[PDB]
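Notes follow the structure.
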Amino acid sequence: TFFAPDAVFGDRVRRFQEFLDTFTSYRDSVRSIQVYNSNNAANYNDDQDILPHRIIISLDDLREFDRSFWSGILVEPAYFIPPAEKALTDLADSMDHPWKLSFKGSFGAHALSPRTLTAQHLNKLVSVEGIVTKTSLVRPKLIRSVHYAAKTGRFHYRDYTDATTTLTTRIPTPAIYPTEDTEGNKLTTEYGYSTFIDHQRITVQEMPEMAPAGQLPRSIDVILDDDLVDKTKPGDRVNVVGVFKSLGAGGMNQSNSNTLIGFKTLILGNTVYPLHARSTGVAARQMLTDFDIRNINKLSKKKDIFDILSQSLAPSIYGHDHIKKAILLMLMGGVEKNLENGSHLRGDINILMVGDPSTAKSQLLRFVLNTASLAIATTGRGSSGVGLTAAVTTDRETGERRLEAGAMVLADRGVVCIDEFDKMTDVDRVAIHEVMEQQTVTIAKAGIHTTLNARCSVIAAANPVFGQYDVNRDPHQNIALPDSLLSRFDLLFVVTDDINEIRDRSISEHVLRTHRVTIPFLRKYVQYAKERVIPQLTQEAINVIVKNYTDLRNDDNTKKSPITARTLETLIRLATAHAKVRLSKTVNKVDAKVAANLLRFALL
Amino acid sequence: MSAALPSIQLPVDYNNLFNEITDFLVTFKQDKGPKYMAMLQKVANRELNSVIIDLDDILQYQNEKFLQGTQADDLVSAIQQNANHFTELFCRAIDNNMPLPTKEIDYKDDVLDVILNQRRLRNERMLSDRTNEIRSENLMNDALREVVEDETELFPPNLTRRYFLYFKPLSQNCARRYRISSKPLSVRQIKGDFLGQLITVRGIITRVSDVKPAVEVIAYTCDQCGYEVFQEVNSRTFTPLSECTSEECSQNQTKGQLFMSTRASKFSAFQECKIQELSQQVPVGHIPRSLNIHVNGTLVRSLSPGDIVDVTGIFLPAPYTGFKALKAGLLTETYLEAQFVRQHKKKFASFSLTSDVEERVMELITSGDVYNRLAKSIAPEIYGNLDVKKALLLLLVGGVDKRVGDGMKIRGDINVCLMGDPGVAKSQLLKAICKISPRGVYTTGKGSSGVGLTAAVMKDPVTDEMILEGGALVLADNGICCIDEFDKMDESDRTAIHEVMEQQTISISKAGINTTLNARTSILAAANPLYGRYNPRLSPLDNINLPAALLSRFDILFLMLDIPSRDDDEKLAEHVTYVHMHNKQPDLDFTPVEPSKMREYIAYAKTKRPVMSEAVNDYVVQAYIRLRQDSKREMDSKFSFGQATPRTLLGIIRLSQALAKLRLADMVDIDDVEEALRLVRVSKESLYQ
DNA sequence: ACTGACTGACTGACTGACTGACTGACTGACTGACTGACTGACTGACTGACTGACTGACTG
DNA sequence: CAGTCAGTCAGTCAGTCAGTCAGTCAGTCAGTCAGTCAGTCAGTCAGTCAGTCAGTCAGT
Ligand SMILES: Nc1ncnc2c1ncn2[C@@H]1O[C@H](COP(=O)(O)OP(=O)(O)O)[C@@H](O)[C@H]1O
Ligand SMILES: Nc1ncnc2c1ncn2[C@@H]1O[C@H](COP(=O)(O)OP(=O)(O)O)[C@@H](O)[C@H]1O
């Protein structure tokens, strides 16, 4: 007997036992965790000769099970969480350790931002969201010691506790780190058998998209635990569900007190979820039921789907099919081939638009900013620290210099949507030269010489030099950002403003009826097209791009400028991407025809 | 005692493991006689300081004993689980048996030897005096030994040691042959549940500090009683002590007073550094972390900054927490002890052996036509430009410096520019040759500041104080410093580079520095022409944004044209598409040399120092009369480049001396200097088409 | 030879001075605590130097 | 009439030093606390006397 607990604790354990045996999915989840760790242990104990312990409980069911247990948890959680955890360890031990819970909700009008937190909400269960800054370092915490004795040869043992334990209180008893037992003998300690459990604390500010007009922000701080270390990098957007504990003696202990108001507050646990934002953080968690992949397989084998998905990104924009084809070929992105003992070769596609004003060149990039995943938009400026980190760190614990990522490091595997590309000064264009082929960013400022990684994809939309004169004088510097910047870009779409009468009609009823295939299927098509499967190139497609490339040199070197081997490499990239679209494995002549036609319309 | 600080039993025994470790220490025959009597006799003969106890001989001993009968107690996993107790247990297993007298002491040997000799001899005479006293007071002889051995205070055997002891982890090869202790981990992977084991990391060393002595035991004298009161120090800070703690100045009225001395303590070198994450093993959106390393003993001075290393050591705690208001008890803040250091990219010229090496080198020598094969081998995955690869092999060889007794020094080194734009694949060569050569640093245009690639001054944590933290150029000396986009550099950086063009020198007169640091580097540059590209209407140096003085400091200058031509395009297309189709280019009939064996060849080649002769004097002189003669009859700003400075003469003797080393001959001949004049006249003057 | 008269010895009740426990003020002592600031690194605003972009004005 | 060169402001970067905040400390002084003691009070035990009974002697 610990303290031979009361029949109240028996009442809570029996009732929650009845609920957990009422709905029977959770038993199957426990069975899945237990079998998976079992067979992993069989692989690690049989050939050569991980998953945590928590069950996600939703608060849907308890509202239709018991009002008492429902409104019991959301008011006083230090009386209702340790019984339910005790019964769940009873079930998991009986079917074949902590076994914590989650409480995914649906929360009870406790959806509050940390502006309105304190203080009559104290010691309840509260859900908080916001930005994460300024995440500290990971340190291990000690729980159990083990000592070897000399010379009698008996191990020993000791426990340790704290105030950030299970959620009740306890009359504290400190305990010296032992040495020289009775009778007097040296106790040489040991490691490897003495346990350790990790520990980390992060602080949370309220959202800037939700904040007031201009005021100072106000923030709280969260302690994490064993299986929650290192989920959220600083800069994310994070939902936290926990218990708003208030520990410490607030200066009422000793008289003539300083630290005028004590009772410092924090949040324990419990279930940090990262969530999707508009501009930072992955959204690849989107579900794929078997109905959905069965429908993808149903539409997967047609012969017009490139012309269906061409006209899918334009629900309300007239014309410009070939731009849409280029944007889908960007979102598929090609394949990445890293060599053995050399340098890798680049996979994606880079697109520049240029043309007259009022041509929906800025309306398009917001649409690519919505449908894709990890889009980051930079307009104008810029300096300092888009392509770099600027290294401004003043770490308080010790003299050390960290890095704070800009816009180029953070958008990895993503899309960067730059507007007004001519307004950039050349000093940042040095950094764009460093990104767009070298695929690395070397920073050796004060400092620490590093070489991190960033392999983004770039879309820009620049204005002409003077007027709308896109065809009048010559193509030779209507753009005027020479010359390597013209060569790094794959495609150069040149958009004009022709005047007609039929074009005025077709624009007219489109714009008029707009004031009065579907995309959340289309991105589920996209990610399944991306992870499976990479194609290989075959013999049927070499000679088309070889003959086509010698054609483009021997004649387009008589028409226009410039042509490098980078054109050949982008031919291979668009061939691979159009092979990815049809969910195939090999490469056909059809792909070389389509990419050939796109490069014809792009250049000529 | 029960009921407070209780007990636990575990399967681990420390009884038969000591006996088995004795049996392993004596009887191991595999590598004249046994293995450890030879090395341990070599230790007691005072010509050696460390002992490498691997983890392969133990495992082979367990399979041997497992097949002989009887069953052998599992010991390798017992080392891998705990790995801290076994240095002391193993080392007091060594000390029972040692082949002592094998050589008399030299007079001029050392001071640590003679101190440990007097401690040993005094210990013997003290132990014999008491049995010369009690034995004459009577009243098999094991009992009298047990009497004398417990009424006499002695120097404990923790202090008369003279050596150190280092483990060594097991390969994948030995674990593959018979079927973990060394899986190469990353710094993100080290969970807080490995504290005590024996692990292996990899990363780039940054900020390695100085070597300064740290104390282990401190030796006082008592001046009245005559004792020597020791004291061990485990912590960071210690405190001195007072009157006495002997058995004679205690239990008396008049205690003495003690004060320390430094020729009787025991010191140990000490040096700490940091491992940063390798930046290839990172997730998609993260930043490299770090993790400290202490280094004790013989292993010091083997951690050069800016490398790629495989440190294997054990992983302990060391008590601290940060601000006082953030502590929850009993947060611990880990580090990594070092045991054995293995580098990738092994550094010349830290090698001596030749016998086994010729089994690989003489295959390349007996392969026939070594030179054009190696010229093919550097970055094979591009097409064309055999002459550029041809010159850059001569960059990697280099040599040979010369002191003329004044002493003014000459170089000794080659400096190469690259010109032309954009699709001649010049960045691939810079990443390539700044990956073959050890100690090679690749910095872009902007990029580093002026203070980034010169040194700066910053305060140093724990070891003190005020060390000059190096920049890019001080990091990569006796190496190759690749540079991208040379035109966009700030003008202060230009004068820094011009100061590197004169040898050894960067001079600083900023706010806290008056120094003249050293740099023996080699510079490869890559400048772009004026926009857009290559107008033969435009003159040379019109399309170049650099003065001809800087053109004169480069002894070898190139230019890579870009002219559309019908015949090469099919070979280029079949080349590139042949690798996107596969992952290896060459065929019919050639294999690429692996880069490790190539670095063994070039690392072998730099120990020759060839010597010129008298016929090459005539030929070099007359060729210089040719170049000097026709170079100054034009005098124009045309496609000609005036005026063929004598830096070309020193550079062409230096290229001859570089080509002579790859024959490995000290046989400077006419094919040498003829080859050099070929690379000079073909080097430039490619802008005719 | 027995019985009453007297007598010492024992035995029970009375008398009081000792004996053992109990618990309120007085003061040294002894330890918190805070006042005595002191120290020391670190952080945050001030200020000049420099290098880049803009524009007049000069020249082909 | 258009390119260019040089002058010129502007933004940004590195050096500068005065506040600032956290950690330690010794002396003293005061606040309480415990050991001192003294007076109270009931219990208890040894001295002392009176009564009563058995022994013994003398009278009839
Ligand atoms: N082809 C088109 N179809 C429909 N709307 C168009 C079309 N072209 C331009 N627009 C209109 O032009 C506006 C966007 O202007 P835009 O060209 O994107 O800005 P900017 O040229 O300044 O970048 C949108 O409001 C859109 O209604
Ligand atoms: N002969 C060649 N063989 C293979 N690839 C080539 C060749 N010539 C050009 N290329 C391609 O041209 C590109 C040149 O770009 P890079 O060398 O990175 O910088 P820069 O454009 O400054 O030379 C390379 O990516 C390479 O793929």
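To match Swiss-Prot, the residue numbers of chain A are left as they are there, and the shown ones run 13-61, 91-137, 151-570, 651-738.
Determination method: electron microscopy, 3.9 Å.
Placement of Cβ uses the backbone N, Cα and C atoms for every residue, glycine included.
Look at Swiss-Prot and you will find A:359-566 tagged as domain 'MCM'.
Swiss-Prot lists A:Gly409, A:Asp410, A:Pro411, A:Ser412, A:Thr413, A:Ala414, A:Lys415, A:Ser416 with the feature ATP binding site. Long-range Cβ neighbours of A:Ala414 (ATP binding site) (same chain, at least 6 residues apart, Cβ-Cβ under 8 Å): A:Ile371. The secondary structure of A:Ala414 (ATP binding site), as reduced to three states from DSSP, is coil rather than helix or strand.
Note on A:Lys415 (mutagenesis position): other Cβ atoms within 10 Å of its Cβ, all shown chains, come to 19. Record note (Swiss-Prot) on the mutagenesis of A:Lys415 to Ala: No effect on MCM2-7 complex helicase activity. Loss of MCM2-7 complex helicase activity; when associated with MCM5 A-422. Reduces MCM2-7 complex helicase activity; when associated with MCM2 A-549.
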Message: Let's check the environment of A:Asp410 (ATP binding site): how many other CB atoms sit within 10 Å of its CB?
response: 17
- request: Mind giving me a neighbour count for A:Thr413 (ATP binding site)? Other Cβ atoms within 10 Å of its Cβ, every protein chain shown.
  value: 16
- prompt: Got a sec? Which of A:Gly409, A:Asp410, A:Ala414, A:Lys415, the recorded positions, have CB under 6 Å of any ligand 1 atom?
  reply: A:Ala414, A:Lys415
Sparsest-packed of the listed binding-site residues (A:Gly409, A:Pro411) - C-beta count within 10 angstroms: A:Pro411
Message: Quick check on the binding-site residues: of A:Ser412, A:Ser416, whose CB has the lowest count of neighbouring CB atoms inside 10 Å?
response: A:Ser412
- prompt: DSSP on A:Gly409 (ATP binding site), three-state: which is it?
  reply: strand
Statement: Apart from the site residues A:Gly409, A:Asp410, A:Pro411, A:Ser412, A:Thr413, A:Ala414, A:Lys415, A:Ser416, the 8 Å Cβ neighbourhood of the ATP centroid comprises A:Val549
